Amino acid sequence: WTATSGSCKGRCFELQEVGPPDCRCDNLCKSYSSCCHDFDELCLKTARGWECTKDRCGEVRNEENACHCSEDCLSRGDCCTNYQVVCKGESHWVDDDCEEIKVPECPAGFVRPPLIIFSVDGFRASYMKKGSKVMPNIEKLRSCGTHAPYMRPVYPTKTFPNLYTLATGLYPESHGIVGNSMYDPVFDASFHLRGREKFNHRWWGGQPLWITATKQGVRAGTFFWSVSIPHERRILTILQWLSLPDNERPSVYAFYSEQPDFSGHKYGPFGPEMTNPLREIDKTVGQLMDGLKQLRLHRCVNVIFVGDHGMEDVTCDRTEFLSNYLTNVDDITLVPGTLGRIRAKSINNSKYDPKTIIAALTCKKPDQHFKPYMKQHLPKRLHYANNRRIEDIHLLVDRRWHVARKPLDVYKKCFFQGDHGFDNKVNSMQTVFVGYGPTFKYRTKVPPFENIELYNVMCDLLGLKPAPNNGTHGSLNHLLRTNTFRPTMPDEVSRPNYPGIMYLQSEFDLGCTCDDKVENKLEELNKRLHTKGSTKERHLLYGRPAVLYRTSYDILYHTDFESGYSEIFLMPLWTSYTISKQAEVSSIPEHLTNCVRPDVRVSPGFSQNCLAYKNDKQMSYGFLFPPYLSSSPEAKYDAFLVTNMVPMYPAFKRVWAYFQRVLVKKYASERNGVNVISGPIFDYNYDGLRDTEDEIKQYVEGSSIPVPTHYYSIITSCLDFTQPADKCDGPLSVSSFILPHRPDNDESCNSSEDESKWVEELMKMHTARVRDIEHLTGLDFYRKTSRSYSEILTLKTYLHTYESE
Ligand SMILES: *[C@@H]1O[C@H](CO)[C@@H](O[C@@H]2O[C@H](CO)[C@@H](O[C@@H]3O[C@H](CO[C@H]4O[C@H](CO)[C@@H](O)[C@H](O[C@H]5O[C@H](CO)[C@@H](O)[C@H](O)[C@@H]5O[C@H]5O[C@H](CO)[C@@H](O)[C@H](O)[C@@H]5O)[C@@H]4O)[C@@H](O)[C@H](O[C@H]4O[C@H](CO)[C@@H](O)[C@H](O)[C@@H]4O[C@H]4O[C@H](CO)[C@@H](O)[C@H](O)[C@@H]4O)[C@@H]3O)[C@H](O)[C@H]2NC(C)=O)[C@H](O)[C@H]1NC(C)=O
Ligand SMILES: COCCNC(=O)c1cccc(-c2cc(Cl)c(C)cc2OCc2n[nH]c(=O)n2C)c1
Ligand SMILES: [Ca+2]
Ligand SMILES: [Cl-]
Ligand code: NA
Ligand code: NA
Ligand SMILES: [Zn+2]
């Protein structure tokens, strides 16, 4: 109950929220149904509209007007934004030449340039070019400030998950807003866009920018605008707050527009009806910049123009229906649309079975427009699993499609022509970023980057210390003129052993055989040098990875490859090798088909054994350095050492063997040599983070050989591909992947065919950032390059997307 009897006089859009049931005059009062009786009258004035005209210039103040054109308005901070233009012969901000802002030019008593986040919903990246004719204010921001060709949202590419990722630096799985609809089994509560429950603080994890600011003594304006407050009034409110006294004035502000998303759902992303909403958003930006110019803050404020997600063409006829796959359709609850989430309708039903639901949804129709996944099998780049609000069964829906439970759901709920929510690598889902102001660079293009990175930068912009988040702080230093964060490399926690020859062959009883007893002082010295690391500068180009946790491991050198071998996991944490453009692929000789060789540097007690693989009928083995790429028949024996062996399901070995036999050589030819680092990943609790040994759920039968959940590779070469990978003077180029280690190829519908038709497609789906692999392994790569650390940080966050341009 709200006692709405008090008044909002002198309190309109008050910053602090008063204790109920006293009536509120803050922006959120509309949302809680708790405003004072006179809120609309006093705080939402509209009389005479939003612009000055010639006849209002120097008028007598009239407190009823929406904004003012009287002489006292500047000092009151409540002129219409076009006031100086209409009445003082000033130009609009957009008509001024742009001039570099080398230093903040701020009024006296400003302690730091304010930050204004101008956020727009549904603003697809290509609108910057395709709508450029009708968005001159936005185009001036873009071309004069710092911009990216696009910014990658998080998955799912919905509004609340993305704005709250912007606010926190966190993946949706960590901040908890994992969709637009949600059930939390612990609370036994549901979250919906419409309604009241969404305001409860228990949904909202991490620490958003406004709370980070407040805790550290920086005041914030409102971020969540009540939907009924018009845009012109949000702008005027920001401008008024900016005229407050130094002690009361916020340093950080947000504006939000529900356009062009709102129209894009109705008309599709490029419907002719979309021109007008783009014009209107540009008008609003003009109003802000004119308003800042009046207050003399246009060369003082940092402005971020940022979208939450794009928009794709999606109509009712492109809907897949679970009723066409499942007979039990009434025993499930589906969260539908541009992604699918499935759980049992009733928790009292023990006849509900996720295994057969997945199977009934797998490759059932030739052009099926969605793919079912257990959430832990989703591409790791999506970081979408470690939350009880994310259902075990997930459907990744093709772009341009919807999924629904039954047809009745679609017509008793064509309306829409646009939607979003798909995989965050999809081009149509990409959004925008522009930074403009004294702290941003002048006329600078930067590469595309992920919205999870912005929280750190907004904190830098405000001199705040960021709460722990998923950005990689320093990876966006190149956006900034100053206030950069100067990160240091993490310290290595475990130093390696360097074992020499310590064991005789007969000490090993591993049940392994090799046809290798085939027998020179010129080349005896040669092999000794190779085992001591004489070729190491060729295969380990960027230094050895640092191990950032406590463990026991050995560096092992070979002619063709170097490895960091874990005595705990009985396999390499990483294997590093370089394949030049000229390298030759050979095959595994017949006499060496089943060969596995004890490694005399490593004890039997810390080795895998062949018997275990023999006894395990499901599990086979593969090698991290491929025998196919050996530099000589004699170097090929190294590739069969028991220390290069890793456990692999036969179904996975189809993938692995094709990558090693065909793809590495193809990349080396295309990229002028590549350096490859490969290894196992263990993520049994799907938290995106390296498992400790007591978290491993599966071993090769009868042994303590742990089974990886994934295998990674990091493939690096010279960005200037006229230089070979092993002699590169400048910036690097990388692509990486994290392939799920699965006992079937059910994920790939065309897998009965030749690997050349399906494997590369699979690997592209499972593209990754080197940073994702760092989290999953506790390793730190690129420790020794000639490149600045901030540049390496940007490389480590790079994602190779495989979308066209
Ligand atoms: C992306 O960035 C983020 C942020 O850095 C990374 O997430 C962090 O990872 C840490 C490890 O997973 C985790 O640290 C744990 O915190 C526990 C206490 O946490 C509370 O306090 C923090 C800080 O204020 C708060 O942020 C947390 O908020 C979570 O929980 C609420 C719901 O309860 C949500 O509102 C919120 O969204 C958030 O949920 C998310 O995280 C939790 C995990 O905390 C998930 O379960 C959710 O799915 C969701 O994703 C918390 O309120 C602390 O208790 C833990 O300590 C245990 O483990 C350590 C190991 O060192 C051990 O020493 C202790 O003994 C202890 O073990 C005991 O508990 C065990 C489990 O119950 C039990 O088995 C043992 O036997 C022991 O009794 C731990 O330190 C940190 O909280 C999160 N932070 C956030 C914000 O998510 C994330 O990893 C990054 N992602 C990637 C890929 O890099
Ligand atoms: C009690 O509530 C829990 C608190 N949660 C929020 O405060 C919240 C929720 C969601 C989006 C944001 C949010 C975040 C950022 Cl970073 C930006 C720039 C804009 C944002 O919202 C803009 C907005 N105004 N009106 C509206 O409908 N939206 C989406 C903020
Ligand atoms: Ca883990
Ligand atoms: Cl959703
Ligand atoms: Na086997
Ligand atoms: Na298949
Ligand atoms: Zn939308």
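Since chain A takes its numbers from Swiss-Prot, the residues it shows come out as 51-463, 468-573, 576-591, 617-886.
Just so you know, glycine gets a Cβ as well, placed from its N, Cα and C.
Positions annotated as domain 'SMB 2' by Swiss-Prot, on the basis of sequence analysis: 98-142. Among the mutagenesis experiments that Swiss-Prot reports, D171 to N is described with the note: Abolishes lysophospholipase D activity. Per Swiss-Prot, mutagenesis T209 to S is noted as: 15% of wild-type lysophospholipase D activity. According to Swiss-Prot, the active site, nucleophile annotation covers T209, on the basis of experimental evidence. As annotated by Swiss-Prot, 1-(9Z-octadecenoyl)-sn-glycero-3-phosphate binding site applies to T209, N230, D311, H474. Swiss-Prot lists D311 to N among its mutagenesis entries, and the accompanying note reads: Abolishes lysophospholipase D activity. Among the sequence features in Swiss-Prot, the mutagenesis site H315 to Q is noted as follows: 20% of wild-type lysophospholipase D activity. While the structure shown retains the original residue, Swiss-Prot records the mutagenesis experiment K430 to A with this note: Impaired secretion. No effect on lysophospholipase activity. The annotation Ca(2+) binding site is assigned in Swiss-Prot to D764, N766, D768, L770, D772.
Shown on the structure are the features that Swiss-Prot records.
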residue: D171; record: mutagenesis position; Cβ contacts under 8 Å, 6 or more apart: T209, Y306, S307, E308, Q309, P310, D311, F312, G357, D358, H359
residue: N230; record: 1-(9Z-octadecenoyl)-sn-glycero-3-phosphate binding site; Cβ contacts under 8 Å, 6 or more apart: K208, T209, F210, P211, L243, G475
residue: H315; record: mutagenesis position; Cβ contacts under 8 Å, 6 or more apart: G172, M361, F470, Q471, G472, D473
residue: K430; record: mutagenesis position; Cβ contacts under 8 Å, 6 or more apart: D764, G769, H791, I819, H847, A849, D853, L857
residue: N766; record: Ca(2+) binding site; Cβ contacts under 8 Å, 6 or more apart: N436, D772, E776
residue: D768; record: Ca(2+) binding site; Cβ contacts under 8 Å, 6 or more apart: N436
residue: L770; record: Ca(2+) binding site; Cβ contacts under 8 Å, 6 or more apart: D764, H856, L857
Let me make sure I understand the span of the 1-(9Z-octadecenoyl)-sn-glycero-3-phosphate site: among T209, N230, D311, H474, what is the greatest distance between any two Cα atoms, in Å?
15
Can you list which of these recorded positions (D171, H315, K430, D772) have a Cβ closer than 6 Å to ligand 1?
none
Within the chain of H474 (1-(9Z-octadecenoyl)-sn-glycero-3-phosphate binding site), which residues six or more apart in sequence place their C-beta under 8 angstroms from its C-beta?
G172, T207, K208, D311, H359, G360, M361, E362, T388, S482, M483
Within 8 Å of the centroid of the Cβ atoms of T209, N230, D311, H474, which other residues of that chain place their own Cβ, given that this set defines the recorded 1-(9Z-octadecenoyl)-sn-glycero-3-phosphate site?
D171, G172, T207, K208, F210, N212, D358, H359, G475
Where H315 (mutagenesis position) sits in the secondary structure, as DSSP reduces it to three classes
helix
Reduced to three states, what secondary structure does DSSP give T209 (mutagenesis position)?
helix
Around the Ca(2+) site formed by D764, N766, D768, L770, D772, list the extra residues of the same chain whose Cβ is within 8 Å of the site's Cβ centroid.
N436, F763, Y765, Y767, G769, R771, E776, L857
Secondary structure composition of the domain 'SMB 2' (98-142) [DSSP: H/G/I, E/B, coil]
12 helix, 3 strand, 30 coil
Endpoint distance, Cα to Cα in Å, for the 2-residue gap that opens after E573 and closes at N576
9
Around the C-beta of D764 (Ca(2+) binding site), how many further C-beta atoms are within 10 angstroms, looking at every protein chain?
23
Those recorded positions among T209, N230, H315, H474 lining ligand 3, judged by a Cβ under 6 Å from any of its atoms, are none
In three-state DSSP terms, the structure that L770 (Ca(2+) binding site) belongs to
coil
To the nearest Å, how long is the straight line joining the Cα atoms of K463 and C468 across 4 unmodelled residues?
11
Per DSSP, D764 (Ca(2+) binding site) is which: helix, strand or coil?
coil
